[PDB]
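Worksheet: one structure, shown below.
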4 protein chains.
Amino acid sequence: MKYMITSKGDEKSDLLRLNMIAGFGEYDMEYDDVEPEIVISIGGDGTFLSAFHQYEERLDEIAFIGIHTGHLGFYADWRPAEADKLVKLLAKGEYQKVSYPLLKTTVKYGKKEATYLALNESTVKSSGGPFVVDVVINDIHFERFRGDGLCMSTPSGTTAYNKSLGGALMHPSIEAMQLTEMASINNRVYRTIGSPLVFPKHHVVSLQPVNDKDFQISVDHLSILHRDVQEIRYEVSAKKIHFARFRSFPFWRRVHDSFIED
Amino acid sequence: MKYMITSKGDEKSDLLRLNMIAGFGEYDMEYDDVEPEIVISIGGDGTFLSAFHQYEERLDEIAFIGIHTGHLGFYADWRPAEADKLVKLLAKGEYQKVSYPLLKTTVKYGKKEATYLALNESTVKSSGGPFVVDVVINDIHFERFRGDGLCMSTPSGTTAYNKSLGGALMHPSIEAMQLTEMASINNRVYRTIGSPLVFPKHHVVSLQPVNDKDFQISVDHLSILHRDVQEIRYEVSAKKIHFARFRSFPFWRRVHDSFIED
Amino acid sequence: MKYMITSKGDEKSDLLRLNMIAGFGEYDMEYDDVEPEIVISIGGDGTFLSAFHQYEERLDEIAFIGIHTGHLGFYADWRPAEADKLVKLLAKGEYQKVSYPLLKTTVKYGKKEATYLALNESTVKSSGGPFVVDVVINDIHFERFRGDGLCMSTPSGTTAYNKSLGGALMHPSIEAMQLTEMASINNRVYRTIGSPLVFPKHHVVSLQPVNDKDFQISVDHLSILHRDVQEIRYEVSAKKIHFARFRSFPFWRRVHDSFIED
Amino acid sequence: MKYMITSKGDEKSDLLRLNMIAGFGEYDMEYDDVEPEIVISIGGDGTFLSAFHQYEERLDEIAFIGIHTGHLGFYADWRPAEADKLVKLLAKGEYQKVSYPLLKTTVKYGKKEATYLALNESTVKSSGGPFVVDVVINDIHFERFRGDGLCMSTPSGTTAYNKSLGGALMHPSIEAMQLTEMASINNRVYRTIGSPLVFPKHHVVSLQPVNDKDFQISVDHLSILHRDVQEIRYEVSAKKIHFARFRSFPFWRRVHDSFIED
Ligand SMILES: NCCCn1c(Br)nc2c(N)ncnc21
Ligand SMILES: NCCCn1c(Br)nc2c(N)ncnc21
Ligand SMILES: NCCCn1c(Br)nc2c(N)ncnc21
Ligand SMILES: NCCCn1c(Br)nc2c(N)ncnc21
């Protein structure tokens, strides 16, 4: 089939990439970075993220693979020594696929609307002034948030920024999204829930400005200053990312190796 | 149908109970506290919990209802002023039901095995000495936990003890369980994940002793000192609790009213 | 003596200010906003902060007073109804003074050095890239910090930003400074202390860049992007802020009124 | 002078102890475990604690020393390889001393009063029922605490249990005590400060029962069920523990070695 390979650009990753291509030349495998069916990422989770966003418009016809030339990653979870064996069963096809939920982000302005897809998380901070927003869940005013910002994470994103904010780690088979607070201000006057919140499919969490209508919004690795913002809208996406499964590497084992010890 | 009513035992709750029975006498409704089909709890969430455990062996033939004669509760979420209107549509049947996941707890000894069902959570602390256990997830050693204890919470339990330990609040439609740490000790020598963990159905979290084989285990409101413990076993239950639905009272609205302001 | 009065600029605060001046005209009291001996702040703690920084070069010849025309504040802790009684004993002098510690901040560049004085706290975040610094305490490498940023707080500052980051509240009679982490990243690879740290007088906490030499540094309300930064240097200041004491209002009572209930 | 040596009782520690005594026999040094002037602890911090409490009635005539036959400890901070060099300068006297603050704990009953001295911390939990106490600071009602319990820590104790509860680490030269919450319950109905609190000398923090008058009180390693308790009283002690100083081992270096890496 068609396939392509991105690289972290360092010497190690470039050389591994040329090795796999040459190995791929020994099989029925076209190199196409336009309509590929297999996308191999070599480097770290960041390299994987870029691969994800480069092809987010053909998600349902692609199976991703991550190779970590550095430390183990949650997406780049295959060591370089397994490349040549990776090449072989990728080519002989007939592999199993696994899919993770994704986070849909909608921005409405006073123009139009902008939608984004996030594999890790989307965050909202203010443009310099104080960050204050009203939090509406399924059209009910839940809280007025005053603080540094908010973070909505996918299941697999919970080991990234979400983890640093006290969020829970959840198994990526759970179709859900998790919202955490960044340095919330709490007194008798101003009240937030404190706890992280976890939402199922079809629940819509909407942020609405109170004073400042300008917010710095991040979506995975992108960070853009949006102006004249009327609403920010979060929900579990209908789209999934598909991984090529060649081995048992449990998410919890992946969590242990990254945080307890390898 | 058959029905019964438990009360918090205070003057307010007893009198409301006699009122609903007398109201029930105006309908085709037998009072049976042996094989009832409707269980009404009047008081607080604790009163509801006791009602839950009193009839946990007939869960799939019962629809529960909570009335709070005190503050709003997450299970006793109907105000006393709605009792007489509650009586009427309960009697004319034809109401919708809603179900929450439950937590199965298994204890193995060096005799036999003891299983328990929890609506809020189950906790494990030590008998006085230091609490130390190895944590195995789906048969993989995940961490050696050293600290005060651990807490595994159901979805709806996440607003109770789980919340006090930094756990996330999750919507009770998510079939999952959440594990949190109690005062974990972390240094170069001893390492825990810190983050709360959220598990889907069919994942088995097993606690295994390292030195002391005696643990104080709680299951909702029960707390019993188990001796000669070989293993503690947590997983999402196959059994669900069924609620009688008479009105829209969203869980998140219930969360707002309890923690942000009513 | 000489005195001056700043105002939050809102209608309420301006009118209270003219009232106190007219009241002051009934006494031996010159209005001088150049070499005053009494500085009265009317509005909130922010109004007080500005008053503090406007005159930070004559700290040892000034006694400050805060009046809150809005909610109670930790610096503006006198209600508007006590203005006219405030005017009288301020004028008849012979009052007691109280002093709080201050935080000295030094910035070294590759030009020269810039020093700043902070009444609440100073924070360090990165210019957009990832924030990474080595933390040196009294010339010993303590940790490599990777995360959103760091915050060093004075005693009285601990109820502000410090509180939002999990820092402890400490009595302002303790000559100390407290450092807290902002969303620290912790794994097997990267290790921070997590806990907040509290330092006595004469301990020097130094931040040193690893890659990016550009940091957004805040000092109370100022926030400036410093470039080509070689070192950031924190320590308890030799200078103190002096308050005019007219009544017993314990810091802990002030803490209760602001966070538990008034 | 007179001296004595306690041991962790393991083979390693017993043999090191006999070595130092034999080494001590080569000097003007009497072994007296009744009125000693030098107390050497060999094992861990727990061994040191026991040594501390064994002689807490002669604190002002004793200089302590800790040797760790296991991992580095905050009190047992001398490696076994330095024993013979320890023996020599201890004997030739003329060494510097360093002192850490201690925590006084008073318990009043409906008989009399019981006082205790703590080197690490004192904790208060309930006898099985729910733990609820009113918190009075310098005779002002500060909060009604509902939760698992409270912990008051000395400066040097802040690296122990205090650290596990989110408390700050503070330099032991600061004469202060720190109070932290154990799983506090917070809602609209029940309100705690959340933040850890740090108190200077002469501030009196008093716990008073609301319903249950029975509390499990810990003081370092002791844990005793006190009944008919009218009040628990915390404050910085007038007594200090004195250490023999033979080398520069900064507390912060000690913190780094224990938590970041050795
Ligand atoms: N270099 C720090 C970021 C690495 N990273 C990315 Br990018 N995504 C994740 C993710 N999901 N879990 C954990 N770590 C992640
Ligand atoms: N009186 C304190 C316990 C009340 N309580 C019970 Br009992 N269960 C819950 C629950 N699920 N969420 C919140 N609160 C709960
Ligand atoms: N409007 C939010 C900031 C108010 N504020 C200032 Br400004 N300083 C403090 C301070 N020290 N403690 C508490 N609050 C403070
Ligand atoms: N085996 C766990 C207890 C060890 N330990 C003791 Br005992 N005291 C302290 C202390 N002050 N800081 C750190 N650790 C301490």
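The residues of chain D that appear here are 1-110, 113-264 by Swiss-Prot count, in order.
Backbone N, Cα and C atoms are what each Cβ position is placed from, and that goes for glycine too.
Database features (Swiss-Prot):
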ACT_SITE  D:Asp45  active site, proton acceptor
BINDING   D:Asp45, D:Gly46, D:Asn122, D:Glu123, D:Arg148, D:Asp150, D:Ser158, D:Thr161, D:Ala162, D:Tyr163, D:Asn164, D:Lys165, D:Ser166, D:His223  NAD(+) binding site
MUTAGEN   D:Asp45 to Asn  Only minor changes in the structure and a 10-fold decrease in the kinase activity
MUTAGEN   D:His223 to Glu  Twice less active than the wild-type. Its activity toward DTA is increased 2-fold
Between D:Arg148 (NAD(+) binding site) and D:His223 (mutagenesis position), the C-alpha gap once rounded to whole angstrom: 24
Euclidean Cα distance (Å) for gap endpoints D:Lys113 and D:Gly110, 2 residues missing: 6
D:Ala162 (NAD(+) binding site): tally of other CB atoms within 10 A of its CB: 20
D:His223 (mutagenesis position) and D:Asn122 (NAD(+) binding site), Cα-Cα, nearest whole angstrom: 9
Most Cβ neighbours inside 10 Å, all chains, among the binding-site residues D:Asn122, D:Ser158, D:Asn164: D:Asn164
Candidates D:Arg148, D:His223: member of the recorded positions with the richest Cβ shell (10 Å): D:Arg148
Span of the NAD(+) site, taken as the largest CA to CA distance across D:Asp45, D:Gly46, D:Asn122, D:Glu123, D:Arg148, D:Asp150, D:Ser158, D:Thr161, D:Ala162, D:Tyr163, D:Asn164, D:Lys165, D:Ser166, D:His223 (Å, rounded to a whole number): 32
Other C-beta atoms that fall within 10 angstroms of the C-beta of D:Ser166 (NAD(+) binding site): 21
Neighbour count (Cβ, 10 Å) for D:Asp45 (mutagenesis position): 24
Interface-proximal recorded positions, chain B, C-beta separation under 8 A, candidates D:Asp45, D:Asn122, D:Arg148, D:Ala162, D:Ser166, D:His223: D:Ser166
Contacting recorded positions, sequence order - D:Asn122, D:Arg148, D:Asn164, D:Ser166, D:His223 vs ligand 4, Cβ under 6 Å: D:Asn122
Conformational class of D:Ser158 (NAD(+) binding site) under the three-state DSSP mapping: helix
D:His223 (mutagenesis position) and D:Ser166 (NAD(+) binding site), distance between Cα atoms, whole Å: 16
